[PDB]
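Engineer: Following this message is one structure expressed as C-alpha cells.
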Amino acid sequence: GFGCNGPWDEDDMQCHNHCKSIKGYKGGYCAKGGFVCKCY
C-alpha cells in the first residue's frame, strides 16, 4: 500500500511522503516483498 505495489511497482516517494505525514516517522520506503510501505 501507499505506493508499494510489488517489486515492479514501488512508488517509494509516495511511501516516504506518507510516512513523514505520520508525524515523528523519519521516512519510509517499499519493503518486505514490495507491497509494504515501511516507515521508520
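What you see of chain A is 56-95, where the numbers are those given in Swiss-Prot.
The backbone N, Cα and C atoms fix where each Cβ goes, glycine too.
Okay, these came from Swiss-Prot:
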MUTAGEN   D67 to A, C, E, F, G, H, I, K, L, M, N, P, Q, R, S, T, V, W or Y  Complete loss of antibacterial activity
MUTAGEN   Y84 to A, C, D, E, F, G, H, I, K, L, M, N, P, Q, R, S, T, V or W  Complete loss of antibacterial activity
MUTAGEN   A86 to G  No change of antibacterial activity
MUTAGEN   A86 to C, D, E, F, H, I, K, L, M, N, P, Q, R, S, T, V, W or Y  Complete loss of antibacterial activity
MUTAGEN   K93 to R  No change of antibacterial activity
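If you look at the structure here, what lies around each of the features I listed?
Structural biologist: Counting only residues at least six positions away in the same chain, the Cβ atoms of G58, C59, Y84, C85 sit under 8 Å from the Cβ of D67 (mutagenesis position).
If you draw a 10 Å sphere around the CB of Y84 (mutagenesis position), it holds 17 other CB atoms from the protein chains shown.
Sequence-distant neighbours of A86 (mutagenesis position) (same chain, 6+ residues apart, CB-CB distance under 8 A): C59, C92, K93.
Look at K93 (mutagenesis position): DSSP puts it in a strand.
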Engineer: Neighbour count, 10 Å Cβ-Cβ cut-off, for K93 (mutagenesis position): what number do you get?
Structural biologist: 15
